[PDB]
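Undergrad: Would you mind keeping the following structure in view while I ask a few things?
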Amino acid sequence: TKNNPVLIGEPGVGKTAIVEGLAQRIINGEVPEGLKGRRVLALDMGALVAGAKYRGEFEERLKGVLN
Amino acid sequence: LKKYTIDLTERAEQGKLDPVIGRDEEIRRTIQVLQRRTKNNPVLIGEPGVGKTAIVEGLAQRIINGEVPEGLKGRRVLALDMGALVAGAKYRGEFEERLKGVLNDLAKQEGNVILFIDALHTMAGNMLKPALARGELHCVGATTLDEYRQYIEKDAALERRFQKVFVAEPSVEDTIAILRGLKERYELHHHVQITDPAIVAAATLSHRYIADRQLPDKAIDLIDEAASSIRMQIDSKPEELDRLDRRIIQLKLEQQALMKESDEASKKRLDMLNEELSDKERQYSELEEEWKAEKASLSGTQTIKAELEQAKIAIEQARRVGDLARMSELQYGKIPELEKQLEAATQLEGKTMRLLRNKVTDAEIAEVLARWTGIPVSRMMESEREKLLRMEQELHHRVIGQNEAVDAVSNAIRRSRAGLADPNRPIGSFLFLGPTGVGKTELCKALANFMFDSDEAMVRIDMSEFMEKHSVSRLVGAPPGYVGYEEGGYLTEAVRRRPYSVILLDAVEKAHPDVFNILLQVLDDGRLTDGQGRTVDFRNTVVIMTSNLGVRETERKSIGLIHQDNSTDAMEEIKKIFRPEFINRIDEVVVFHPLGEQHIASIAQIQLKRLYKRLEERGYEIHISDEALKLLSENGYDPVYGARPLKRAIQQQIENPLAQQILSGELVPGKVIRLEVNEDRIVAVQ
Amino acid sequence: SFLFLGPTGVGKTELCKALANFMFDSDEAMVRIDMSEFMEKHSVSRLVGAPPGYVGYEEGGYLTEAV
Ligand SMILES: Nc1ncnc2c1ncn2[C@@H]1O[C@H](COP(=O)(O)OP(=O)(O)OP(O)(O)=S)[C@@H](O)[C@H]1O
Ligand SMILES: Nc1ncnc2c1ncn2[C@@H]1O[C@H](COP(=O)(O)OP(=O)(O)OP(O)(O)=S)[C@@H](O)[C@H]1O
Ligand SMILES: Nc1ncnc2c1ncn2[C@@H]1O[C@H](COP(=O)(O)OP(=O)(O)OP(O)(O)=S)[C@@H](O)[C@H]1O
Ligand SMILES: Nc1ncnc2c1ncn2[C@@H]1O[C@H](COP(=O)(O)OP(=O)(O)OP(O)(O)=S)[C@@H](O)[C@H]1O
């Protein structure tokens, strides 16, 4: 538990690039075991915030991707 | 129906949930709310991570154990899904159709299911306040104190309907009992061993230092991190394996370049590389095979741990069915054999475990806590031993003389890393008095480059900014509702980012007496609140005050002023505001002293070096005579003014003609300059 | 409701933690408030809370929430 980390710093210090070179180490297979084959995807907003003018739409999008 | 049906009783019943430990009175209180007929609906009040959801779950564990009283037997608990409620409400009213259908099978379920709702702020409600007001439903709430503020306080209808449950933050030894409860779960899922001083030290250090989060959950995540980490070091490839893997793979790429011959009679002389190849295949293959056998050993002990838990699952189901054959079988049955070959396996891991480690202990917790804040325990011996033993040497690289102060600060750091400090105190609080001449903040930067390896992290603050009333609104932040409130003061911000640092204070005569007394809340107790609403720790952070109360008078009163008398006329300005709470609650009152002339020679030859860096920037070198350096010695000296005419006497005497001859294009790179003295003004010569 | 006047090194804060350690069995349950921060006008808005329409009006001061 507490599976999810936080990166804190200034911008440009390389936080997104730390995620990048991590994923590079994964596809190089230089990761420790268990994570070999596990996939990394980035979720954005903006595909999320599409046409939910009425209530319950966006919520059901997020619930669907949670399932 | 089933879209909103979420039972916990089956989740404890399938063993998916975790034990609760030592919680009686609040569960008692909750049952006592449950038997009410109106306003029969409890709300959990507690801090984050104090364990509210766990209290509900372990209550359901007491249900499925049948330990609950006879009013509660047969009853069920459904946690609510707000996220399914919001899912699908296309047009107006379909939501309340779902909600009234929930109200109707609540009706025909007839007091059988006690409802649980977490995230109480999310909850509509207009059709709930009547069913509340009768008590026709029986629901359980759980929420936070500030959701209690912003949320329920504004509705008078809810506060008639609900009850407060003060889930207090549990104590240390209590938490140790909890970790004795959960240590089987994390030893199973994390495949390793856990000793008990790891647990006790986890409660002690976690409660001591990390002041942002709460018990128990911080120490829980500590154990999750350490056990995950040792599982990583097991599952990763070991260090003889990977260092020898680098050496063999360099020998395979070098072998790949050496078997490829340009002249076979010349390049295939390589016999030495290939016998070293077979040698490192022997060493690599043997440590490889030992690593394989040890991994097989840990596989076997993980199988016996797993089937042990299988026996625990079957004996708990045997408590349900009451099978006298299964209960007597598993009491007297597998687990005596599992204990025999288990303990024989752990002794066998007494023998075979050379390369890897399994049993997580205190030093691992020290490294983990270091990888949050920055202070280890065990590691500092091996690397840090060297600059610890050479600390006074190291400060005598950049800072000459005043060996009293060097010994003072070095003793303070030794008390810090040693474990000698009072925990309710900061580490170091030093005042620097007497004359100057000496580089007091230069010594501070020597510490900044010492432990933090740069002068950046040493946060410096002037006091001569801070003579005003409004100065406090600079450094600590603003009161509520006003300009500058949600931004805070950068002192509490910087300490609250990186906890354990070195704070520089300067020229302290010019400050304000409140800042002196805010500072009195610093030196006492090492903590300080802000305007924003919380406190900030200081108790492993050194404050340093360079001041001038001495050099305001000592370079004037150079005859007869002693350390006690300097404390007296120090206590002219000092004695009013600074009291024996202040003056006793500073650590050491370091006085300084004027300079020897050989010291000034040392400072001069220090100042040469960065000028030689300026020369290696451009490809040059200065030679000097001893006698021209002696001229800089006899020019730089001033008794009142200390060594300090040195550098400007230097670059004013020598760098101006140097800049003329360089900017002329006269002086060619690749050459050597000697400081000759064509006459008593020093001249630089190619 | 007490006033303690007297010297230094007398154990005033020790007396306070002695009492809090007596009843409430800790020195953390004791609520500590400086008065030497509070030389300005704004301090009543600090320990009490802000007037309406504002941010600390939504939070509230220390002593109010604590008691
Ligand atoms: N160590 C590094 N190696 C290579 N590129 C780096 C490194 N650090 C920073 N960069 C570059 O700096 C860019 C910005 O840093 P980021 O990876 O985005 O992390 P960041 O500090 O969060 O910056 P943001 O995204 O603006 S907040 C990266 O996209 C890289 O191009
Ligand atoms: N006595 C305990 N026994 C077992 N687990 C506990 C105990 N106390 C706290 N926990 C853990 O504390 C974690 C967080 O507490 P919760 O039960 O979720 O409610 P909480 O205290 O409000 O914290 P949240 O979830 O952040 S709101 C749970 O996941 C439990 O595993
Ligand atoms: N004895 C000394 N040894 C080494 N450097 C010195 C010495 N005396 C002065 N300096 C230099 O003098 C410069 C400034 O010294 P400071 O550290 O500011 O002295 P100070 O007592 O802190 O003065 P302030 O900041 O006005 S209180 C730096 O370049 C130091 O290297
Ligand atoms: N009688 C005592 N017993 C134990 N410790 C004492 C005693 N008197 C003084 N001390 C120590 O001196 C420190 C200062 O005492 P305080 O309890 O703060 O009362 P104080 O001397 O009046 O200082 P204040 O409270 O700021 S006025 C305490 O934290 C103890 O470390």
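Throughout, chain C uses Swiss-Prot numbering, with the displayed residues spanning 600-666 in order.
Header says: electron microscopy, 4.6 Å.
Even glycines carry a Cβ here, placed using N, Cα and C.
Straight out of Swiss-Prot:
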- C:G605, C:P606, C:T607, C:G608, C:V609, C:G610, C:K611, C:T612: ATP 2 binding site (BINDING)
- C:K611 to T: No effect on ability to form oligomers. Loss of chaperone activity (MUTAGEN)
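Just tell me what is around each of these and how deep it sits.
TA: Taken residue by residue with DSSP, C:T607 (ATP 2 binding site) is part of neither helix nor strand, so it is coil. Other C-beta atoms found within 10 angstroms of the C-beta of C:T607 (ATP 2 binding site) number 12, with every protein chain shown included.
Within the same chain, the residues at least 6 positions away from C:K611 (mutagenesis position) whose Cβ sits under 8 Å from its Cβ are C:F603, C:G605, listed in sequence order.
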Undergrad: Got a sec? Which of these binding-site residues, C:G608, C:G610, C:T612, has the most Cβ atoms within 10 Å?
TA: C:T612
Undergrad: Less than 6 Å between Cβ and the nearest atom of ligand 4 is the rule; apply it to the binding-site residues C:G605, C:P606, C:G608.
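TA: Once distances to ligand 4 are taken from each Cβ, C:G608 fall under 6 Å.
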Undergrad: Around the ATP 2 site formed by C:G605, C:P606, C:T607, C:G608, C:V609, C:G610, C:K611, C:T612, list the extra residues of the same chain whose Cβ is within 8 Å of the site's Cβ centroid.
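TA: Filtered neighbour residues, in order: C:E613.
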Undergrad: Counting across all protein chains present, how many other Cβ atoms fall within 10 Å of the Cβ of C:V609 (ATP 2 binding site)?
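TA: I get 10 for this one.
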Undergrad: Relative to the Cβ position of C:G605 (ATP 2 binding site), how many further Cβ atoms are located within 10 Å?
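TA: Looking across every protein chain shown, the total is 8.
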Undergrad: For chain B, give the subset of the binding-site residues C:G605, C:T607, C:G608, C:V609, C:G610 whose C-beta is less than 8 angstroms from one of that chain's C-beta atoms, in sequence order, otherwise 'none'.
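TA: Filtering C:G605, C:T607, C:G608, C:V609, C:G610 for a Cβ under 8 Å from chain B leaves C:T607, C:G608.
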